[PDB]
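This report concerns only the one structure given below.
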Amino acid sequence: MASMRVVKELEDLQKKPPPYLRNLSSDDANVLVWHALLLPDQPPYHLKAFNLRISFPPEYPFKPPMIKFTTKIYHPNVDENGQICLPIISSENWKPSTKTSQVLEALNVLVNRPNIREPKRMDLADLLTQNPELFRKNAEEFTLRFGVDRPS
Amino acid sequence: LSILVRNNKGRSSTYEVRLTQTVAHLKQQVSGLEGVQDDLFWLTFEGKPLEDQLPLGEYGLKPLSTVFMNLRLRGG
Amino acid sequence: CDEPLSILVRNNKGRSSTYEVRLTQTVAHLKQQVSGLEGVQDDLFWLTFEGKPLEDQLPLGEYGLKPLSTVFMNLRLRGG
Amino acid sequence: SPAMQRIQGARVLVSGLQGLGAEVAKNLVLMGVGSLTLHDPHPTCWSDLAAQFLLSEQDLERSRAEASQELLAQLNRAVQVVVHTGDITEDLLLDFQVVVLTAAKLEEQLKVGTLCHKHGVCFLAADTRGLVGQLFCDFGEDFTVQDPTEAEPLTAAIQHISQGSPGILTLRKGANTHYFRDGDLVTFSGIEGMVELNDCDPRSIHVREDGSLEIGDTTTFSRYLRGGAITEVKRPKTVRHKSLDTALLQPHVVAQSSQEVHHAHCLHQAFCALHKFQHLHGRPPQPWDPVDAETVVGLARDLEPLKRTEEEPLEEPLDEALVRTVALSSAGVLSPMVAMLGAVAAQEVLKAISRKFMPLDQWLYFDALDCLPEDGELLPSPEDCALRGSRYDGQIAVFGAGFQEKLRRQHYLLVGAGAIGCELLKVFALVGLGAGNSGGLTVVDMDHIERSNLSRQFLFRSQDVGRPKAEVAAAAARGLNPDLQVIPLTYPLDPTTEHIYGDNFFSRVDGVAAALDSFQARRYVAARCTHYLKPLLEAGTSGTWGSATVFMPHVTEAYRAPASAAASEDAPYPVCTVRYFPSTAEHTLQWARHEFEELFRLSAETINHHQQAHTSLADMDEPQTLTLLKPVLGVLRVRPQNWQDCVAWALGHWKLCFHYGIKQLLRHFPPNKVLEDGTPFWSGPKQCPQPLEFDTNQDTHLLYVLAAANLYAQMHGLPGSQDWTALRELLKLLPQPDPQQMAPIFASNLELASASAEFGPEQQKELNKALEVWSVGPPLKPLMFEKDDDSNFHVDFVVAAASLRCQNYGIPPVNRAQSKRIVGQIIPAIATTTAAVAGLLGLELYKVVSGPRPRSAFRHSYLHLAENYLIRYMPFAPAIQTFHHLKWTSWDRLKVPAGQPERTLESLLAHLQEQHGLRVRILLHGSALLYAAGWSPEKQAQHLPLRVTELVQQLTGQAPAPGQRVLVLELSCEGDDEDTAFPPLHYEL
Ligand SMILES: *OP(=O)(O)OC[C@H]1O[C@@H](n2cnc3c(N)ncnc32)[C@H](O)[C@@H]1O
């Protein structure tokens, strides 16, 4: 069963939480969903925090976990609903060996360095390539209007 | 008379849906009390397909029955 | 047994490819090699020899493999 | 396709239409042999009703051929089944292509075999004597096969063939690099450019190191423009077969080992002894008669030693015990063995008819004597096996009446009623499994019969389409055996239906037989059987492959599903890796299916319902859908009533979806001018997109156009018919309609760079009012996509779209096998392999019913008919796992009583730690955590005093219903790893 491995991974991760992740916890009713706060360390995203939900499919680890950004984040790789296209999560590259810590690290890297090659929103990539400054303005406005209270 | 309803969104229990009226009229109330459109996921009552315009009450829903639904379509 | 031997593994599509294995290598090693070569998950198939299947944990030297011995690869079947 | 043209024109002859001949004829009729000819003038007796499914009790004292002809003809209406009531003569054998002599005397076998080998007619002589089979095939002196292996020709992608004179060619790295060999012919199907190399003679290749592939002389040809698909050509192989009267002395048997060859030689000696005995005394040996067995073994002892290999010294004598056992149980014919051997014989007949696959090399002997009682048990007695006029006389002549009672007391379960399910139902009905007042049967299936199912089905007629599959299968099974009581159930055996199939349901069942079509279903059913400790019989076929396994509790290893394949069954393939980077044609067809689903289905429920319910284009991804739906056809300021049979409504979509977009992305993101990381390194990975010229000579692009037009006419009710020979002139009369609508297709209405939502409220209001106007009309019912209707070319639309897109992206086109690999007319099953696996499962059912048997009695089977491959091996022992003092297998479980008052969580943990000597670090029921050693002391002090049932009720929010015998919850321990898996804890209530 996937739940045993998920609980083991969460228990191991709580001991030494990643620096960009805090208050990572799961409800005892359903231990296959994780709630965590993402703390990017690169402007303009460093003004606030981001809350995301990690959902493990019943046949984990043979199927990749599902990651969705619960909060509203302005990003070329993140759709409005919040789904993200990580290279590791994609079934063409997913392997059962990779635990969730590598997935979270890749997510943080993607947030810091966007995958401009294949965005889920083409217009955002076009704006970023043609005029990075306007993208900076709009991203700062969005992360100020929707950014969750960032802790220390 | 109650119907046990569980949803993958989170904690769920018996909703306002009653067997007296078709679920087509109950779509408005379930969407209002869930915040997520029914178009996202298709209900699977005990391994049986469901449709908006198909009254399910004539297919033998025993008292205190159960309803299931799963994530559908592509994410993107 | 210092000299490794070359054996043949039969694909499900009637094709045989020459491998290079040691009798000390367990069947897990050969299974991983053929999985990587054929692009099939090592848990989706099992490989047999002389009509009897090969266990993952035993060394190939238990099954008495000779040089140029054809080891059949059997998939796990889904349709029914 | 060419093979199926020969089958419909073939003629075969089946002699001795007993149980075996009936099975062969049924398989031939299902496969579609054009004209059979049944020949059996002997009257029906009681001893042949235990294996033949076409003869009833009322057909006694009547010719078997005539009695079976009615049911065989009604089985399939495209087969001209006739009965030959005369005698076999040379002019008769001249007409037929294949003759089969099932259970015919040795004199008749030799006579017909000599006559057929004299006239170049393929000959088969199958025969079943109890629990041992025999097959012989002789396909003439010079028989040439054309498709030696059950495999598609190899395909690869070429990229660079610049080097010339040795014909050096390079191709992409992968398995295809080493797949090709030296002594093989390779033919280039055809690519754009290099007309010299297209449709040329096959050219032998040479494989060189570092990927070099030598083609030969190609410098004098044209210049290499672009790479394409390369296919292989199979080399026909000629096989020579000895005549029967010559092959008797030197049996070239098919086997996988020297021991199996010796076993087959001993079986051959036993069969020859039986034939000689019948020649001498004129009667088959009596059932389990010691004197007849001694006579047969004495005949085998004095049988000519030249019957074996003359040149090889007789190192060991024949097994006296094996020959005696064969003689003892040689007076009956059994349904499972008949099914298996008839499947193999019909496959050989199809090989001879269609000239495909490698024909069986003469003899093949199948041994299934393990189904007899163990050596220490009580073997059947001659008085027990006495015939008493029941339909199971042939089975009693091998097992005895007590075994028949044991069979009929059983109450079994059959999950799934597909092809293997129907064949298993036939085997159960003929064998007599639960055909009494104490037993019964249960068929669990959800699906309904459709046209594409009953093509090669046995129990389903033409008028049963749309009825429940379980109900029709139950009616057919009750028809086969009147005493059988079958209870059809429609609710699937799925985790959502564990209340129906609970402890009260699984208490009655004595075993489970699974004929499922997915790995997830098999895994769930095996989990349920392991939980309830029920015998499980599982079979699975793919093409000519087949497996048949039995998983007895605490005897054989539990089912281990290929979790990778089970996960891949439901594959949410990301669109992020298919929009711009199609690796293979599979990606192209996946993208085509996705766009078809997006355009033809999701639009119906969002055009009116979504707008009328809530939201708008601002807070939803509506504008893209509206932009792709509104101007593609044309507004015309009036209600759309134009017929789809026009160039504009199809060629415009073709150019917009396959030329305009790719040109726009090329001019926006040039492959060599991508601004990535400042200096690009590998921009444009392995693919440079480029639209092709509008070549009207290619009819492939017109197929997609006509498919789209017909699909729109069908979905919107627009008029349209088969105007293939009438509307072509009109279609070609407008070659350039694109410039007439330059402005609407250029960029929205007025845009240069689109700024940041330059359309504004003025265009948004226009879009909203256009949506409101279009929302008035006939309702569009959300009808589900039907892939069964091949006449309207649904799958053809997707295939054409995939082919054109892959040609656009320089990807090899989709082949027939690639098309059938997906839900677009998925590969159907073959009757022969289905019957074979069902027969092996029936052979296993004999041992399961027989009661307590060791692991060595049971056998797992795996067969490949296209290359005469078959193995029966005893299964592995349970995998014992160890952890300190506790040692367990995959069947073991922990049972802890809750007591008259329910113990608290701390009491349960203390009981576990004392009784089993393990410390619980994590204890969770399902996916709800109940206790963790890493919890803060306050949380542990909060959770421990509560009762386990109360804790579960508090967490999951649902109290257990009455009848919850056990709560099953898993646990972990301190100091272990993630590799170990402790047995589930059955918390008894
Ligand atoms: O001929 P076939 O290989 O398609 O047979 C498979 C049959 O199995 C039914 N099925 C599939 N899965 C289930 C479950 N979980 N429960 C009950 N029946 C099931 C299909 O109807 C199919 O015909």
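Numbers in chain C come straight from Swiss-Prot, and the residues shown are 78-157, in order.
The way this entry was determined, per its header, is electron microscopy, 3.2 Å.
For all residues, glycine too, the Cβ spot is worked out from N, Cα and C.
Per DSSP, the secondary structure of the domain 'Ubiquitin-like 2' (C:79-157) breaks down as 16 helix, 23 strand, 40 coil. Taken from Swiss-Prot, the feature domain 'Ubiquitin-like 2' applies to C:79-157.
Experimental mutagenesis is annotated in Swiss-Prot for C:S83 to A, with the remark: Does not affect ISG15 signaling, interaction with ITGAL or activation of SRC family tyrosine kinases. Long-range neighbours of C:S83 (mutagenesis position) (same chain, six or more residues apart, CB within less than 8 Å of its CB): C:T95, C:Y96, C:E97, C:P144, C:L145.
All chains included, 16 other C-beta atoms sit within 10 angstroms of the C-beta of C:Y96 (mutagenesis position). C:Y96 to L appears in Swiss-Prot as a published mutagenesis result, with the remark: Reduces ISG15 signaling. Strongly reduces ISG15 signaling and abolishes interaction with ITGAL and activation of SRC family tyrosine kinases; when associated with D-102.
Among the sequence features in Swiss-Prot, the mutagenesis site C:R99 to A is noted as follows: Strongly reduces ISG15 signaling and abolishes interaction with ITGAL. The Cβ of C:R99 (mutagenesis position) has C:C78, C:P81, C:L82, C:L137 as same-chain neighbours under 8 Å, each 6 or more residues away in sequence.
One mutagenesis experiment catalogued in Swiss-Prot, C:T101 to A, is accompanied by this note: Strongly reduces ISG15 signaling and abolishes interaction with ITGAL and activation of SRC family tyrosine kinases. Within 10 Å of the C-beta of C:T101 (mutagenesis position) there are 11 other C-beta atoms, taking all protein chains into account.
The mutagenesis experiment C:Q102 to D is recorded by Swiss-Prot, whose note states: Reduces ISG15 signaling. Strongly reduces ISG15 signaling and abolishes interaction with ITGAL and activation of SRC family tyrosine kinases; when associated with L-96. With a 10 A radius on its CB, C:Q102 (mutagenesis position) counts 16 other CB atoms from all the protein chains.
Annotation of the mutagenesis experiment C:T103 to A in Swiss-Prot: Strongly reduces ISG15 signaling and abolishes interaction with ITGAL. Residue environment of C:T103 (mutagenesis position) contains 19 other Cβ atoms, counted within 10 Å of its Cβ in all protein chains.
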* Structure fact -> When the mutagenesis positions C:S83, C:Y96, C:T101, C:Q102 are screened for a C-beta under 8 angstroms from chain D, what remains is none
